[PDB]
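Each remark here refers to the structure printed beneath this line.
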Amino acid sequence: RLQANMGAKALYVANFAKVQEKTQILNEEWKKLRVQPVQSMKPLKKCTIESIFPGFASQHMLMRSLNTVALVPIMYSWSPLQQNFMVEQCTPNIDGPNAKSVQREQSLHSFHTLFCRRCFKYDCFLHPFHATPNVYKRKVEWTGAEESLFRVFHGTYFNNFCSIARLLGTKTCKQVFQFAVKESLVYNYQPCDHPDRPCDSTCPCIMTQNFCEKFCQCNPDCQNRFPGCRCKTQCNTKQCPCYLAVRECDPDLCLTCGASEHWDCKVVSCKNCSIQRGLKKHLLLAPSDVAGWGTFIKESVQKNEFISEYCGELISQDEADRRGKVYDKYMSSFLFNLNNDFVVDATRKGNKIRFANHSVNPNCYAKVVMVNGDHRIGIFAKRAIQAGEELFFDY
Amino acid sequence: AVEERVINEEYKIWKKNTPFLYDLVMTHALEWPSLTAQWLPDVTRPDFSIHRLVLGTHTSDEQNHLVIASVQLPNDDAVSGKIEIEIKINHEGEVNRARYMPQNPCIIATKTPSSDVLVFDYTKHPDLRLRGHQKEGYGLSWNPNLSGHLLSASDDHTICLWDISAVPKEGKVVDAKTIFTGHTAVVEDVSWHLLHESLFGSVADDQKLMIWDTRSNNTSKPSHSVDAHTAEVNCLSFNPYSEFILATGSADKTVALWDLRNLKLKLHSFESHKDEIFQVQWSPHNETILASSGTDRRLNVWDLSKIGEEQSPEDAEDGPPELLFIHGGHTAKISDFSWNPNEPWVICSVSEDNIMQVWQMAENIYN
Amino acid sequence: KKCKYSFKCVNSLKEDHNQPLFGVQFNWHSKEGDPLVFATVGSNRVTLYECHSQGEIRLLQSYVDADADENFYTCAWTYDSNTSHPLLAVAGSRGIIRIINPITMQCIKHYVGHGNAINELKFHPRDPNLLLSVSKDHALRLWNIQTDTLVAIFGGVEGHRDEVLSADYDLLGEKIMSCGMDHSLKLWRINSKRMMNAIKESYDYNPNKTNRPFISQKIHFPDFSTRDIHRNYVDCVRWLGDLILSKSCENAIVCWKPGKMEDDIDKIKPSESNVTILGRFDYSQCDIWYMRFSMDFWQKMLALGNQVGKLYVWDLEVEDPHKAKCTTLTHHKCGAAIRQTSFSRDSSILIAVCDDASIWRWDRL
Amino acid sequence: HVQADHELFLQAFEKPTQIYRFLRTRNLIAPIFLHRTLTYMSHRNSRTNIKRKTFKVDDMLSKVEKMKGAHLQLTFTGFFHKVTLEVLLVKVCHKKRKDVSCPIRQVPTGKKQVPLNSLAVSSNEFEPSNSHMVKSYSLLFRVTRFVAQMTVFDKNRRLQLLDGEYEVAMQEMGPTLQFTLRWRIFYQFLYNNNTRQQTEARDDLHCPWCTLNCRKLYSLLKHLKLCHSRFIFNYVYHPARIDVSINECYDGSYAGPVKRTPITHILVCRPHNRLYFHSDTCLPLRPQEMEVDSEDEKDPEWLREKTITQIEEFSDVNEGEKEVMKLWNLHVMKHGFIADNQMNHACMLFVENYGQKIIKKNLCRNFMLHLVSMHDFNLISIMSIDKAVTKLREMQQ
Ligand SMILES: [Zn+2]
Ligand SMILES: [Zn+2]
Ligand SMILES: [Zn+2]
Ligand SMILES: [Zn+2]
Ligand SMILES: [Zn+2]
Ligand SMILES: [Zn+2]
Ligand SMILES: [Zn+2]
């Protein structure tokens, strides 16, 4: 209850001792220095200092100017980004010594529940929850580690003893055979769950008024799914199937455009997958001659050419409502509504294209684009723009 | 919107080009727009000479101020000069026309939007009221020869003539010494003949120039009546040098010349102004020069001696030969303009958008 | 024990502009025996000042900038390594950090990297070349004036979510605390290998030899954070050995440290959450924002002001901080709010400012 | 030359020229000021004031007094019947009080021999006299070896029949007749300090849009300088060079009863380069390093530290599992993979990028477990996994 007053006093006198010797060695370091004293000018504006107490006269001194400096506008702290963001049995190590037996479904619980399909990461910043547990579902000495390894290996291979013998190496074909003999006994995309039933009115895909994608685990022979285009040219026109809807090109399905080619180079035929590959223009920051900061572009562009893409924190509608209500005092509303479900708020994080401003005579514009289900922003050009020119687009 | 943008872009082009055309340029804006401008005969000469001006006003929810102003003109040397307002006189309602007496320059008559027009004398400071019309108008003119004689017009089908020399000083209101009424529409200009006080001229909207004799005791029949133009006639002006020759300006986009020895034949019709002409004035220092302006936003000046002369094809592509200059420095309806009687080829011009330019053409043009 | 301090108001100056002052600092880097010197600042008027035994505050220098709209906030003193001259360091609302050399009486150097106003400036105690700067733009900065470049940015996504009001090194110069309006008292570090080799590369920087930009080593991850020591704004924070002293608009100083009482300061993880309130000092009438306290070089005592004028002094050599004997100082003329106080190298002289353009002085006896 | 900047070369020179294409038609149909009157362009004037000495406006009426001191060429044509011919004009008059019948008078003009199967002149021979006695007037055309009229002149002295040839019928007491009546510069374009185009002028001094024929180069330089001022013209004799450049500081604006304040203006009485700043540091960017070291690529370290500390915060994951998780995160973030087939290469990169790291930490078993985990999602084939793990254990062994 109060068994630390003596301990607190002990810690405080120890603090006094250590700060005293610290100040002592600091004084020893300071005594080595020898600096000159202040020296005044002999006494244009003036400055007088009075004295409330008698006995001291009023002291005057001439004023001295100082060199000016170029002021800049106001900017709060931030950090750069290239992808979107979102803000709302132990089974020991197999290589370790204390491993224990565990079945195939229970061994890969953390792996299957934490892995993400739409980005090939673990606990990414746009997929909060996995779709369902059924999406990964499909139609001598033996330690627990070796038992679990043999279990998952025989599960994926379905009793191909030569392959497990090649992979494990230690266990032989005859040993694995005997062991197997002695072992048998305008809305955001969302993957739905209805494998038995067909795509009907109860399915939320038709409710959202959006076409499905590869990531949904529905029937591959369905009609609601969106097959890729078959355009050989750059297909950046209204005749393209993908450019009709808001969607962009697909890497796997759109084989004719040549999206599955090697991404090492940059000269490609498809002039629509720039958001996936990220062939943005090298923007630069500057002080704008209109209001505060602004963005300039280095290289010239074309009409309807890809400049860059907006980035920020994805949040709910009411979240952005309260955030904008908080920003009403500062009068700095850089918000950008994406769709009904989620919206972008890039005040804390973003990129250079956020620093553009609003004008009645625009030259760029924005467009919502569903890249692989991700509703991203695409900041395209509404006019052929020169180098070092200001960029504006109506919000 | 795009038309006024183009007009002011052409004004910017004129502001760029103006240091190759004129010997003098002085653009001034007034507190209120002025439908009247006239140089006075008085002058003061202390490198710049002082000249004087009379100016009207057209106000709205504010007291009117008939302005007697001054201006600083370089004569033959020198970069200085400014506009200054000397005297301001309160006025009953707006102003349509005002004229000074050639005999007594101090007496200045002014019209009102009501019937009672008035006359001021700034040396003593209505000094002399005048009545007889039933509506407003634009016509007013003092006689050059006989003192006190004053003609005025109005759109109520009357032309009043007063003679203020007969009334005593106590009598401020004076009835019409006579009222002439021969037209059958809105009469739009009357003016005395210069070197003969016994007649005057007029033009009305009956397509009729009508010349009236003063010796005749019939206030209905004119001395002559001629159909001058195809559309409504607006204004006229007599020649200072000669006596018979005069000029007219009509709403059919034309100026024309006539003579008081044979009024049937039109001597020549000048046509460069592309809208209704509202004012024409002969020059005092030159005989064969005429001027014109209206709502076309370009003040034209013509030379009569250069009439019917052959010229180059590239010179003829610009315009006819008789047209001497087109001062397009304004940006609105040219409300009035006037010449100076003691300087060469310099004029003043007042527009409706608060623009009061004063300018003199280059010597190389006319030589 | 008694007061053991015979304080008496020796002088009370009043400037001829009537603008509230915001900072005052003594030249602690000056040697012993020389005529002492300090410096105060208003909105657009910095003023150096001498001090003698008879209260004769001889006016030394007074600079004023051309733009009058600037609002100065704080000042600091430094000594040059090579020339061995003084150097005043000042800043204000224009986002500028100027360095005045009083011998030449010119603006020898100036730096600009902030968007909005500077709240406080500090210098690393051992190495005199580094310079920390706190600002309202939700981030701190660290510069090196010897090479004329930026060293680091102690801020980022994990930084303060509001205006940053103050910060301070420890006495050894190996760990920095920072506080602001976001109800957070965040720790930093300048002892790891990253900051060390970054400073070493900043010393070896030269824009004329090579043609490259500086690799600014940002820090988007402080080593300790907490949002339970205070509720209102946190206007100032300071170090005492390995203990954190802090104030707030709740009218109470608090002395504490991270973790439990047994937890060492040099072994705190990022995920540490527990704290330990070691003691508190009580006072009243401190509702107005932008209030400060100060200590001497030895840190044997502590001074503080209030929004009425009756300043307070506390001891630190004695034990029992929460049972420590306080001390008050009053006068029948200090009808204004005190913003900051300061001492010389020794604890003899005390000088304080106020919002009525007044500068009060006290001296031991 | 790409089409975009080449179209920008057109478009940047179109919209100033297009207004001048509009002002060209406006200035020709409605001139602002006469071009002859300019002092710098005064060679266009080709006359003097000699005639004014002997002139007199009183004598102008004498000049026009001495000034005061249709030609129906009705030519016949070939007849059509089965020689000589003659035309005649028939005048009809009004009904007078005394006489009851209309006066009739046939005035034959002239004859002319023409074939079948010459001309006749009539130089305004109506002879109506304007005495309210000419009610109508016809024109006959007779033939022989065949006579009829045709309304040539209307009632109001107007032209009834058109020009060209014609034909008519006939009626005695088939035959007919016809008739025919008769009443070097070089525009060196430079925009953004780039030679977008270099041309040579067709004509020597014919302006490019105003199209005035000036016989002097100084007049052309001053005209383009003064008039049509959306460009800045600089020219040097070098066959002549004319360096056209867009005026990016031109005063494109308004620039010109109701109340307003007075002013007095007098003119004549007697005659990229702006500085830059860094993104994160906001320090001044030197001009030497602008294109090199392009920021905003090579994604920042705070995202990597966030991916580290997020999965490190996970409770129900083991040590080696979190190790291979951060390794896979750093691998996929260092090389982004969008296509699913490229993931078959990605594992082949992983052992080629971090295989030596997992050997130094004993993480091969959980690495194969992660491989089987991604295999559960149908991302890669199983023989590819066999190849990858055999290569990994080959380099490890
Ligand atoms: Zn994910
Ligand atoms: Zn579906
Ligand atoms: Zn489906
Ligand atoms: Zn589905
Ligand atoms: Zn595609
Ligand atoms: Zn496609
Ligand atoms: Zn494609």
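What you see of chain B is 11-56, 60-91, 111-157, 169-410, where the numbers are those given in Swiss-Prot.
Per the header: electron microscopy, 4.1 Å.
Note: Cβ is positioned from N, Cα and C throughout, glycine not excepted.
Listed in Swiss-Prot:
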- B:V35 to A: Loss of interaction with ARMC12 (MUTAGEN)
- B:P43 to A: Loss of interaction with ZNF827 and loss of localization to telomeres; when associated with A-73 (MUTAGEN)
- B:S73 to A: Loss of interaction with ZNF827 and loss of localization to telomeres; when associated with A-43 (MUTAGEN)
- B:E126 to A: Loss of interaction with ZNF827 and loss of localization to telomeres; when associated with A-128 and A-179 (MUTAGEN)
- B:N128 to A: Loss of interaction with ZNF827 and loss of localization to telomeres; when associated with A-126 and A-179 (MUTAGEN)
- B:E179 to A: Loss of interaction with ZNF827 and loss of localization to telomeres; when associated with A-126 and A-128 (MUTAGEN)
- B:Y181 to A: Loss of interaction with ZNF827 and loss of localization to telomeres (MUTAGEN)
- B:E231 to A: Decreased interaction with ZNF827; when associated with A-277 (MUTAGEN)
- B:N277 to A: Decreased interaction with ZNF827; when associated with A-231 (MUTAGEN)
- B:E395 to A: Decreased interaction with ZNF827 (MUTAGEN)
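Location within the structure of each feature annotated in Swiss-Prot.
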residue	record	contacts (Cβ under 8 Å, 6+ apart)
B:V35	mutagenesis position	B:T28, B:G372, B:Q400, B:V401, B:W402
B:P43	mutagenesis position	B:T70, B:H71, B:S378, B:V393, B:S394, B:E395, B:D396, B:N397
B:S73	mutagenesis position	none
B:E126	mutagenesis position	B:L45, B:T70, B:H71, B:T72, B:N77, B:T144, B:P145
B:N128	mutagenesis position	B:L45, B:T46, B:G69, B:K143, B:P145, B:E179, B:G180, B:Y181
B:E231	mutagenesis position	B:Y181, B:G182, B:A196, B:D198, B:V246, B:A247, B:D248, B:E275, B:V276, B:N277, B:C278
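Cα atoms of B:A91 and B:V111 lie 5 Å apart, with 19 unmodelled residues in the deposited structure between them.
A gap of 11 residues interrupts the model between B:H157 and B:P169, whose Cα atoms are 10 Å apart. A coil conformation is recorded for B:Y181 (mutagenesis position) in the three-state DSSP classification, outside any helix or strand. Across the break of 3 residues that separates B:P56 from B:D60, the C-alpha atoms are 8 angstrom from each other. B:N277 (mutagenesis position) is surrounded by 22 other CB atoms, counting those within 10 A of its CB over all protein chains shown. In this set, none of the mutagenesis positions among B:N128, B:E179, B:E231 has a C-beta falling under 8 Å from a C-beta of chain D.
The secondary structure of B:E395 (mutagenesis position), as reduced to three states from DSSP, is coil rather than helix or strand. B:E179 (mutagenesis position): 17 other CB atoms within 10 A of its CB, across all protein chains. Every protein chain considered, the tally of other Cβ atoms within 10 Å of the Cβ of B:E395 (mutagenesis position) stands at 19. Around the Cβ of B:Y181 (mutagenesis position), a 10 Å sphere holds 19 further Cβ atoms from the protein chains shown.
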